[PDB]
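Remarks on the structure that follows.
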Amino acid sequence: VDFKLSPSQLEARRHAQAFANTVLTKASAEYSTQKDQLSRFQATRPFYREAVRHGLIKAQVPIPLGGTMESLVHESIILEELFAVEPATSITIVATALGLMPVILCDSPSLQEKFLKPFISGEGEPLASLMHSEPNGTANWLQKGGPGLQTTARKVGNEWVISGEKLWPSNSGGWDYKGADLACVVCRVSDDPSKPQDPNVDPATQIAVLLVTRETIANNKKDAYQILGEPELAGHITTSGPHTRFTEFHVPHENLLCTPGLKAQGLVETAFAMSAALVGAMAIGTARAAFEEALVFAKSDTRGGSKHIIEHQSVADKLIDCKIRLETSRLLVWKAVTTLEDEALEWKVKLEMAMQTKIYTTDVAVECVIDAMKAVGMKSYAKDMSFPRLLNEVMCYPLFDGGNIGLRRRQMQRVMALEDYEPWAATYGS
Amino acid sequence: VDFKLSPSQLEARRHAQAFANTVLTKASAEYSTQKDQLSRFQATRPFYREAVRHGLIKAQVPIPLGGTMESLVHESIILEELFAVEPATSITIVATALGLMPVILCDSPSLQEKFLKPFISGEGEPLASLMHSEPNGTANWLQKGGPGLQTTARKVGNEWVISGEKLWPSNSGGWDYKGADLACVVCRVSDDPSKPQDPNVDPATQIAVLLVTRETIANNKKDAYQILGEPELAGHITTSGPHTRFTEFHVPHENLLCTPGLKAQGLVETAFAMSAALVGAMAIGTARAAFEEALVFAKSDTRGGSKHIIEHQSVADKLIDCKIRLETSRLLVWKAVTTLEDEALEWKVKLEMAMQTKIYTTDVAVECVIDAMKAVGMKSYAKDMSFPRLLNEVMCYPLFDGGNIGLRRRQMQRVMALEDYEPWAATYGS
Amino acid sequence: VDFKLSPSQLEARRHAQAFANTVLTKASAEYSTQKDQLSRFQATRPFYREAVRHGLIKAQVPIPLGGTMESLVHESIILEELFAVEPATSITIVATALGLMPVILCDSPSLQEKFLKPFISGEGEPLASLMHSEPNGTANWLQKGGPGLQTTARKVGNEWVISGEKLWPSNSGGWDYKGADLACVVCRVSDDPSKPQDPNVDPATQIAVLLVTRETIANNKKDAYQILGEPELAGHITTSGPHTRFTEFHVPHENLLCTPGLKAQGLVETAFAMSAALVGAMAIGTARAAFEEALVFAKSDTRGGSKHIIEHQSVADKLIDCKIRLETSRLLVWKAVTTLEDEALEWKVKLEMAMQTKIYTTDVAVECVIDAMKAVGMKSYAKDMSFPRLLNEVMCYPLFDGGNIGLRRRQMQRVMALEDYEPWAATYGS
Amino acid sequence: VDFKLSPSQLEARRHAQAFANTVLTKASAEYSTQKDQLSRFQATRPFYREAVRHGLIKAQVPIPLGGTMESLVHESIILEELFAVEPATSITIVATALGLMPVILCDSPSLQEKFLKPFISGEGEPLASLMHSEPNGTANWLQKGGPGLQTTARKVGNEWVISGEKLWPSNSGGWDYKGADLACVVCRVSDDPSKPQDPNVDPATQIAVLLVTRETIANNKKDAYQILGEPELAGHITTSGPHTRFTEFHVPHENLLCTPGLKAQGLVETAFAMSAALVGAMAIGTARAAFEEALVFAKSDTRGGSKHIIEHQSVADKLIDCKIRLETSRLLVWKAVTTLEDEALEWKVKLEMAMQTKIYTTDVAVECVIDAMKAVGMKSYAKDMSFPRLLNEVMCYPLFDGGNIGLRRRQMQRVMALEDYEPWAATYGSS
Ligand SMILES: [C][C][C][C][C][C](C#N)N1=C2C(=O)[N]C(=O)N=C2N([C][C]([O])[C]([O])[C]([O])[C]OP([O])(=O)OP([O])(=O)O[C][C]2O[C](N3[C]=NC4=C3N=[C]N=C4[N])[C]([O])[C]2[O])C2=[C]C([C])=C([C])[C]=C21
Ligand SMILES: [C][C][C][C][C][C](C#N)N1=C2C(=O)[N]C(=O)N=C2N([C][C]([O])[C]([O])[C]([O])[C]OP([O])(=O)OP([O])(=O)O[C][C]2O[C](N3[C]=NC4=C3N=[C]N=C4[N])[C]([O])[C]2[O])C2=[C]C([C])=C([C])[C]=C21
Ligand SMILES: [C][C][C][C][C][C](C#N)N1=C2C(=O)[N]C(=O)N=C2N([C][C]([O])[C]([O])[C]([O])[C]OP([O])(=O)OP([O])(=O)O[C][C]2O[C](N3[C]=NC4=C3N=[C]N=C4[N])[C]([O])[C]2[O])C2=[C]C([C])=C([C])[C]=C21
Ligand SMILES: [C][C][C][C][C][C](C#N)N1=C2C(=O)[N]C(=O)N=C2N([C][C]([O])[C]([O])[C]([O])[C]OP([O])(=O)OP([O])(=O)O[C][C]2O[C](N3[C]=NC4=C3N=[C]N=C4[N])[C]([O])[C]2[O])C2=[C]C([C])=C([C])[C]=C21
């Protein structure tokens, strides 16, 4: 057991810091003047372009697939540094990574060659999206006896026809609402969409994932793909994640990611478990910005007293708590991503670790931001400091990427209740 | 011991609910279009007008002084209903109340008659402000050997001359930056503002409070009173609490609230202790709105499952923790304001109880809003629900009205450390 | 709304204190030399004797029934004082109170007069016990489709025959294992005990409560009523709540408490709800002793430094948190018991308030004891201080009287989910 | 970065597990019958003998000093397995390790060769004790202008004379109150012990460590070393940490660990910093036993319902929270001991990491035990389950080894307040 960083991992850190400082710091002056969520998102376009130019999109795809991703620890380091400065654009990079994951993870060399090509070119501003989330929710999408996903697909000849609405998927409508360069649309198979999911068939057996590109949307009637809305979010105000409606939206059979059923579900599960671990790095980045801002302040400001406020035990107690949360969180992320890369561990083991990581790091990040504000006091509440932005951004994390209460705690509970559950396999082996 | 409400307490609730429902609900339409903090405050003026017309400003003044305040429990009931709906204007009323408290509490019948007049009239939109807070902080304003308040006063002839800066005080610049109708300016006495506070002099012995009206300001040179800025707040985006500079600002000696010294400090301390108790009702109002919005959702929405989400043990646990926090908070506030009104108890007992109240209610109000959001899930993060507003609003409370970490816990610690401290005196008697 | 105590409330406190100080302080010298739970329980007989002599058992029965209970606030005040000194004997009194509650609550004046008789006499050491808890658990005793209670009753001729086992009920085997002077044995009605509970009938319709006295036991074969064992408890080491087997145990039909079904369930529910509210006073008593011991220590000990440790912000912070938990807890208890006594309120309102109180008071009491230990430091871990006993004692409360996790949160959840739920009805009315 | 365990690390776990299960499980039958703290301690002697025989005392000493300790991660693994089963005897072993640390960390080969010898022999039941703590407290022992340690020392001829009292030090009296085989006695230097510490001199400059063996004690008058008492503890009921009084107790100058002053204080700090990191594994063992008992119960008991209670969200939530605390705790411990072993890092960086580790792991262990008890319910409260023992044992951890409130939070705060404080140096290197 070793925690030492390789030269390539310290370089990744240096590269991410340089990009965030020289590029991402200029973003706010552009997006802040815009009047709504989409406009703010479109204002980030030049910065994403610079991310592509800096090789950061290509770094979201494994080397075997023509990308430059060195490992998930490198990835975790990059994301922490990025989110400690500016989640605008940073969020777009990782949302694209997620949107690429089902293609990355499938075992279809032709699909990989064809659909990952734009993202490994180092050109343009291509966006990917994993379109899973829906207006009615998704915590219960696999509940046997329940309605299931409300975006459905049926096969008609050599094509699939998609019917229904998505809500929340990042980048899903692309820069201009004519679509992400690649969307992986997750559907429930239904020959007759006006009828309820069969309560006697396992929902996981009816899952399909269809690859939709801008070409696919262009080859369809205009009214077959409509953007109905764009949520105004409490924080991450520069992201896009619209409300989309599919109506008789035709997709070539060749665009079907794999055979419908447990394998399709598994691709979705694996993608979202990988994101569950990586989200920890984002949360640490945000909470670290908070902690660091409060630490610098506490060590340089006396608040009209005789000594720097760090010298008061209650203030120090808050900063200690912040520090501990960030330290424990990073260790857990690095544990989780390494666990996920370990070919000798069973899925159950990797999944459970990923669930722990998402739950802990996101819950604790919020406490860290809030405790940092309390320590600084009143001055943390005005927008000449980072905290108002950080407070809104940090509340995203426990809720998104499969919220802790409805999704991640349930996924974990399910593993723990299996007769063969081995709690310590990721540490002490089977 | 009795918890039953009188018909007048019930009417106070009804009256406050109706005002919030019929008047306050219309405020957002007006302030949401405005570009900055001051503009948003100005947009709020017609609603403070209606609050005056509804008698709510007169209700901030005791009956023996020409006001209509029935009791502090009536007050606590009104504040909860207002803040449950909309802190805009509601904050202005309560900030005015605090700005009036030093005059309400003094032993000067002539001063009371003169200065409370416009506030008990039922007319106009008159604003009051207790101007204590400062750019450098105030947590250590009473520390012997420290720099002390940086807003100072010296007597010259039959006038006092104020030098220095205030920051944060609600309403202080009035509607137009020409002054609150009444500001109580808290100063440290210094015949030479260039020299440090005497470290062998108890800071409390040097406190003066000077009454400043729009007339006082108009009778001074142009740049003797300057508004240097207006903080943009995370929440309560329609209040005004500017950065003010006094330069050789002359005030008549007749406007000095009382003899400078311990009695002046006493009036400030007492006003802030009353507001420490009342603030709990504000926190309750915000957190209650969060709880109720989450509760309705939970009992009407299945999130794509087969049952309402309140039927999941994890969801119910969150709503349970919310309800418990709200219930204990309200009991504590009523206990505290009732203790304040009890002539048999000595100040230190009333003070310790008010500190507890402020600390508890404001800390747990934050947790209540956060748990409500975790129970609702992703939907809580978009502005078509209240939570984004409530999250920014609730974080004000542990920070403002004397922060828990620097001020209130320290005030409580000091009382607990006294040799004759009686922990249960507010309950079981001395 | 009023918090002021009457002369009788103040006398009840004074009386409880004198009894705790003069009588209870001497119990430890007797029970400490004993070898097992029963030996320790039996060694407290002389102190329960004194409690009866001080009228404390008679005080558990309302005045219309020949007892001296003044109110539930008086009761809460009494219990707080007793448990702040010594839970031994104190626990026996309140367990007797619980045992008597179903009789006190029933609609039969002749049952009341016959069975309550020895408890209002002021002589002897009468013990009562509500025999509900079982070896297999009780959290799901009313679950439709579940196995239900495993102590069952069938009617044969003019008598009932009880089959099965109880575990935990305080006082159940009396001083000598020949039985409590009054036991209320809660049973699932089953004509054939070898058959499972019918999954098609609502469990609450099958509840019956049978009154079992030392007479009943003497009138049965020696092997019909067996004590299989006595749990060795972490804390409250002088109580008795043994493992009891009923085999073909015959009970007169006259000794049936009421009609089986909802009526009998209602009496059990009501009894346990009242105890849910009163348990708060016991938890406060224990936590108060912890807080006050830490407080006195903090104010008199420098821990080899230059100042009393209460002058360290981290120490004060712990003491402040303790104080707040205690204050909020007592407010909630007094609110709940008052709510229980208000005939204008629906049962579900009283139930929900009782549930909140049990959950909150018992959870935070544990935190209060631990923090007080943290503040005192290493010294708190040795048995020359109260803390070791208090720690073990305090951990009983979240678990017993219906655990927070399996029972009270579930009872509260059920109420919150009802369509006609009124969260604030106990405060603001229906 | 790597989390995989080596064959020897995996073997250290199997070995520690086998010893706990075959040996330590039998301890209870012997100590449970005794009537007081010392008797219960004395009843564990045969189990400590077996620990020695299994090479576990030798494993508390670095290889270069003739011991068998392979690394602090190995140590962490061992302690977690031991404490998961039985802290009796396990506590004696680690308390000995701490008592050995000042000698292990000193720069005197002759002193190490001589004093560490019985402990690496693989025979007997040798005990070591770091005698720092005192009746009046030690949170403030280094406070300038404060009273300081009340165990003082003065040099008279070629000897040192110790005056004052210790309280709490593990094993300090040995098995029979004739002394631990090696005690490291931490003293404040004072020529006239009736005079207060000079408020103008830095307390750290006055620290001395004097080695005191059974021979030392035998060479003194009887009344010069007396045990005044033995605390009855809430938990870890089989350990000894007596109240000791030194009255004109003579020690050879040859037994002075190093020159009094900052270097002597540094050895104490480093020793206690190392133990701050290792304590985390002790707390993990205790909390882990709680988690595992609750998990087994939750997955095989319906509590009179129609499904196992782990199938209830609120029960799962407690087990999840326990699991997460345990996982985060072990990562932190392993990070901390790895940091401590990193020659490229500054002391302040190592210390800060050790403080964090101690504060977090020990606070969170307590929550883990209590949550596991809440999930099991009423049954966890009776002594036919482990929890009553685990509850009392777990509360020791935030309190001992320098309590979190008075000591470890203050040591950490002090580091954070320095101008050159580097928060992420143990992770991202120094700039
Ligand atoms: C890598 C990282 C990056 C990320 C980004 C993403 C994520 N996640 N994005 C997205 C995408 O892309 N795609 C998609 O699809 N999506 C998305 N998102 C969204 C998210 O994911 C979320 O999380 C979802 O939507 C889900 O949600 P939730 O909340 O979790 O769920 P719901 O269904 O809605 O529910 C709610 C609630 O309820 C309750 N429950 C239910 N059920 C249940 C419950 N409990 C218990 N149990 C049961 N069964 C609970 O409470 C819950 O909470 C997104 C978003 C955003 C904002 C962004 C920015 C992005 C994104
Ligand atoms: C009842 C209702 C009413 C409300 C309104 C008001 C209030 N409060 N307003 C005002 C007025 O009116 N006036 C005045 O003057 N002011 C005001 N404000 C402000 C507030 O009050 C606040 O709170 C103040 O500013 C204070 O703050 P703080 O934070 O508390 O303090 P400082 O000084 O800043 O400090 C900070 C921090 O630091 C630390 N420390 C210091 N010192 C110390 C410490 N610790 C410990 N120890 C010591 N010694 C801590 O951490 C702290 O925290 C206001 C405001 C607003 C926003 C509004 C809206 C309003 C108002
Ligand atoms: C007023 C004051 C007085 C008191 C005393 C009494 C009480 N309470 N005692 C008694 C009597 O008397 N009687 C009877 O019967 N009993 C008794 N106890 C006992 C108690 O009450 C307890 O609490 C019972 O046992 C119950 O328990 P719990 O725990 O709650 O339940 P279970 O069934 O066992 O369960 C466990 C667990 O699991 C889980 N779960 C289940 N289920 C479920 C769940 N979760 C969710 N959901 C569902 N459904 C949970 O976690 C739980 O926890 C007693 C006792 C003692 C110790 C004493 C001293 C006394 C008494
Ligand atoms: C790993 C290994 C393990 C081993 C074991 C040991 C440890 N720890 N042991 C011992 C030895 O060996 N040695 C010695 O010396 N000792 C010992 N111990 C004891 C412990 O360590 C403890 O921790 C000590 O004592 C310390 O305590 P504390 O608590 O921390 O302190 P003090 O002084 O007492 O204090 C208390 C309190 O107070 C307060 N404060 C003060 N000061 C201050 C404060 N605050 C804030 N600030 C300031 N400045 C606080 O709150 C505190 O808490 C031992 C023990 C035991 C039981 C065992 C079993 C073992 C041992």
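The numbering of chain C matches Swiss-Prot: 2-431, in order.
Looks like X-ray crystallography, 2.2 Å, at least that's what the header says.
Quick reminder: no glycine exception, Cβ is built from N, Cα and C everywhere.
Feature annotations, reproduced from Swiss-Prot:
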ACT_SITE  C:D402  active site, proton acceptor
BINDING   C:131-134, C:139-141, C:169-171, C:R304, C:313-314, C:375-379, C:400-404  FAD binding site
MUTAGEN   C:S276 to A  Decreases catalytic activity about tenfold
MUTAGEN   C:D402 to E  Decreases enzyme activity about twentyfold
MUTAGEN   C:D402 to N  Almost abolishes enzyme activity towards neutral nitroethane, but retains activity towards anionic nitroethane
MUTAGEN   C:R409 to K  Reduces catalytic activity
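Locations of recorded Swiss-Prot features on the structure.
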residue	record	DSSP (3 states)
C:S134	FAD binding site	coil
C:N141	FAD binding site	coil
C:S171	FAD binding site	coil
C:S276	mutagenesis position	helix
C:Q314	FAD binding site	helix
C:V377	FAD binding site	helix
C:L400	FAD binding site	coil
C:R409	mutagenesis position	helix
Query raised in the report: When you measure from the Cβ of C:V377 (FAD binding site), how many other Cβ atoms are you left with inside 10 Å?
Result: 27
Query raised in the report: Which recorded positions (C:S134, C:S276, C:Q314) come close to chain B, taking a Cβ gap under 8 Å as close?
Result: C:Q314
Report task. Filter the recorded positions C:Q314, C:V377, C:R409 down to those with CB closer than 6 A to an atom of ligand 3; keep them in sequence order. Result -> none
**Report entry** Pairwise Cα distance for C:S134 (FAD binding site)/C:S276 (mutagenesis position) [Å, integer]
**Finding:** 15
Query raised in the report: Could you give the Cα-Cα distance between C:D402 (mutagenesis position) and C:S171 (FAD binding site), in whole Å?
Result: 11
Report task. Under 8 Å Cβ to Cβ from C:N141 (FAD binding site), same chain, six or more residues apart: give me those in sequence order, or none if nothing qualifies. Result -> C:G147, C:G407
Report summary line: As a whole number of Å, the Cα atom of C:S276 (mutagenesis position) is distant from the Cα atom of C:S171 (FAD binding site) by 13
Report task. Go through the recorded positions C:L131, C:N141, C:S171, C:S276, C:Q314, C:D402 one by one and keep only those whose Cβ is less than 8 Å from a Cβ of chain A; report them in sequence order, or 'none'. Result -> C:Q314
Query - Rounded inter-Cα distance in Å - C:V377 (FAD binding site), C:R409 (mutagenesis position) - result: 33
Query raised in the report: When C-beta separations to chain D are restricted to under 8 angstroms, which of the recorded positions C:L131, C:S134, C:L400, C:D402, C:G403 qualify?
Result: C:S134, C:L400
**Report entry** Integer Å distance between the CA atoms belonging to C:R409 (mutagenesis position) and C:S171 (FAD binding site)
**Finding:** 19
Query raised in the report: Rounded to the nearest angstrom, how far is the Cα of C:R409 (mutagenesis position) from the Cα of C:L400 (FAD binding site)?
Result: 10
**Report entry** Rounded distance in angstrom between the Cα atoms of C:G403 (FAD binding site) and C:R409 (mutagenesis position)
**Finding:** 6
**Report entry** Cβ contacts of C:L131 (FAD binding site) (under 8 Å, same chain, 6 or more positions away)
**Finding:** C:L99, C:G100, C:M102, C:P103, C:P170, C:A184, C:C185, C:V187, C:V269, C:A272, C:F273
**Report entry** Listed recorded positions (C:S134, C:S171, C:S276, C:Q314), ranked by Cβ neighbours within 10 Å, top entry
**Finding:** C:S171
Query raised in the report: Near C:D402 (mutagenesis position), how many other Cβ atoms are within 10 Å of its Cβ?
Result: 23
Report task. Have a look at the recorded positions (C:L400, C:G403, C:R409) and report the one with the fewest Cβ neighbours inside 10 Å. Result -> C:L400
Query raised in the report: Could you tell me the C-alpha distance between C:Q314 (FAD binding site) and C:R409 (mutagenesis position) in angstrom, no decimals?
Result: 36
